[PDB]
Amino acid sequence: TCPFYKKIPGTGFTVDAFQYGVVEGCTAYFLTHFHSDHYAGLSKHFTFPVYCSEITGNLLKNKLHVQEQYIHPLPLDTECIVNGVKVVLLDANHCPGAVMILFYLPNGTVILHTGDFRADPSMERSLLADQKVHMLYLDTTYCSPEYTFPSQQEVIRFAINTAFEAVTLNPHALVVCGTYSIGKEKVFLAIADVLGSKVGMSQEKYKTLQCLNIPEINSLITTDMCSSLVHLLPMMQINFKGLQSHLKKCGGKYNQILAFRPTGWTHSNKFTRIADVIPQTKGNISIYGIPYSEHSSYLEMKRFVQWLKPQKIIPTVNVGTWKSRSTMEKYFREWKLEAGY
Ligand code: NI
């Protein structure tokens, strides 16, 4: 049974609610982004209308084989009418194709559902600037002040400088980057660009990237592993054992691996600056954990909410424990008292 925080009151709509069977009263199922915890339940046998971005709709058709007649892609930043209700999709600054959804209820209530997002001051000049929001369904993934991490630009500067140094010192070093979902493509694309290489990967990953409308992508990626010195591997293979095994397969072309694991936050963030990050090393293999987040830091979240000034907040992440819920509610009240709404 579908939880209340996935239902939009006063509509026939649900958000990211595909694992509950037929939801009573639902006339349109919205999907914010193509990550498995959110699409869980969709397949080629789904026969209700799904509303989403163009990029999410490419992934649904080619990866999950959802039939075309049930995919309803909407343009961003554009007022659309769905089953009698005005909606707008906004870029969520999450993974490719990820959106926030603005619903303009027939009774005058305005609701923002962030989906998964990384709050940014650029959102303060979207279509959100133009009207009041009563209810905010908020991605609270890192809603506590211990969650700090650098900008995505600082992290990519670290990665490019580390990779270029290593490979210039040793032209026989291979770079490997871990992946297990869409998102974070700038890590491997920025490293391959500085090295003058295409990124090499499996046919299944190539297929996924071909759905993302990234400009000039045919120039940047390939399935010919032998032609590339930046390889993508599943995140589970980014360990000394899996990397040793991969280096064997490359036929003595390479004699060293430098590997990256883009994580979100890890507790080494509460002590160490990005500049001071060091790898774990075993022989000719080094592994860097880099804090490349596609979710809001605590401070980014707080700034967004204090600007938007919603009347009510409904968290969508960390809702399963009383301790988490009580923590989050305490911060929402602080933010409101400090800002004066
Ligand atoms: Ni996500």
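Residue numbering in chain A adheres to Swiss-Prot, whereby the residues present occupy positions 700-1040 in order.
Using the three backbone atoms N, Cα and C, a Cβ is placed for every residue, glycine included.
Within the same chain, residues at least six positions away from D838 (mutagenesis position) with a Cβ under 8 Å of its Cβ are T813, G814, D815, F816, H994, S995, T1015, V1016. For the recorded site, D838 (mutagenesis position), the DSSP three-state label reads coil. Record note (Swiss-Prot), mutagenesis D838 to N: Impaired nuclear focus formation, reduced interaction with PIAS and increased sensitivity to cisplatin. The unchanged residue is displayed.
In Swiss-Prot, the entry for mutagenesis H994 to A states: Impaired nuclear focus formation, reduced interaction with PIAS and increased sensitivity to cisplatin. The structure shown retains the original residue. Around the Cβ of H994 (mutagenesis position), 22 further Cβ atoms fall within 10 Å across all displayed protein chains.
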